[PDB]
Amino acid sequence: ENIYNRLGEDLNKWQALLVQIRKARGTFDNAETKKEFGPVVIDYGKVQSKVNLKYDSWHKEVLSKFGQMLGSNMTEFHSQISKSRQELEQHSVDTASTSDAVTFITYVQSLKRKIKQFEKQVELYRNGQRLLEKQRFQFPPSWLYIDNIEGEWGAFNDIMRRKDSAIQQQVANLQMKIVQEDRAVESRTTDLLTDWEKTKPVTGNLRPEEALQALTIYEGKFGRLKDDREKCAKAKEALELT
Amino acid sequence: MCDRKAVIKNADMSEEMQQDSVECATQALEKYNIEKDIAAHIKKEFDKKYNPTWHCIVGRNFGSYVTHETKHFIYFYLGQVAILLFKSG
Amino acid sequence: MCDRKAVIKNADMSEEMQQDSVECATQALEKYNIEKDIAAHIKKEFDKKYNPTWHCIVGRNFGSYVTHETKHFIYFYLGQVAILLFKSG
Amino acid sequence: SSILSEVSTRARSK
């Protein structure tokens, strides 16, 4: 517990500790059982064997601490591939609700960096598991093996860069759709303006309740117009190509 | 029981189905001795279990490249035998 | 030309696509030194020409029990090397 | 390197 707390969560530091203990054991290797100095005889082999057993047991149990977050990385593998299947089957150039599609496009650009991070994590994981088989690990049946996940992850990356890029270049249609949407929004804003100066109930002869209802209708449609304008602006800035 | 340790060399599955594949191939190996018959047994069991249709090969030296259904690919080893099983059809 | 004659084991398929398989596989074996790469080559070629999803298997001793659509099943050997190429998908 | 050595340097008492 003390050494684990001192190390904390660090896979590379863990591998450094593993190579340190491995080289310490390698240096410890010896055949003599008694170190003779003058007429003095000292037992050396019994404690040697006991502490070699100590080294072996501690090294073995330290290895067991690693099977956990590897399970975490396989869970990451699954959450990537299973969700990505539906995500790649989801979007298309049509379905003018593309404000959601461009949201997913921004999501996948944001996840490019996470994909790179997970790739270097997979590199560290493959080094660690290589250590694991050269440390004679009995592979559990429910353990998901390295080559399966690496192959399916490479396939995931290939499909992602094959399809998500393609749908990204053909955006000029989406660009002109956003253009016509925003010019319609501007026209509606000008119309709402003209309606505002025409509708000014600032005169007090009007009944407060009826003019209040009229202003409530105007404010409902004006909130709708503001929602349209803000959603067009957010779609434009998320797509960020126009 | 001969503890033939299983290693899975490429798979797009869930872990339960991968371990079921390991168990089915182990039972086939303990049951038959003909690689064609081993493939027949494992593929028939898989068609009965997770619906048709599968494709399986049993051998010691064979390299493969195949397109499969998503979440329906596996390739593992049992002893000195390579066990591939994909779903396309 | 490597006079490894074309001897054929299983065939539920046409003769012209027999010869297409034969020439393409001769080319694939003569080009690549990896059975896995040769299988990928022949699968890709039969996906380009005879449409997906063909499956190719290259080996020297193996057990084959696969489901093919009719007219899409070949099994044969070259010199010693074995080749399997069926479609399903 | 070390680490395994440096952790061992904090023996509790004497």
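Recorded method for this deposit: electron microscopy, 5.0 Å.
Keep in mind that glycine also has a Cβ here, set from the backbone N, Cα and C atoms.
The annotation that Swiss-Prot gives for the mutagenesis experiment C:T67 to A reads: Abolishes interaction with PAK1. Listed in Swiss-Prot as a mutagenesis experiment, C:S88 to E is described as follows: Abolishes homodimerization. Abolishes interaction with BCL2L11 isoform 1 and isoform 2. While the structure shown retains the original residue, Swiss-Prot records the mutagenesis experiment C:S88 to A with this note: Abolishes growth factor-mediated phosphorylation. Increases BCL2L11 protein level and promotes apoptosis.
Taken residue by residue with DSSP, C:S88 (mutagenesis position) is part of neither helix nor strand, so it is coil. For the pair formed by C:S88 (mutagenesis position) and C:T67 (mutagenesis position), distance between Cα atoms is given as 7 Å, rounded to the nearest Å. Residues near C:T67 (mutagenesis position) in space but far in sequence (CB under 8 A, at least 6 apart, same chain), listed by position: C:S88. Of all Cβ atoms in the shown protein chains, 20 besides its own fall within 10 Å of the Cβ of C:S88 (mutagenesis position).
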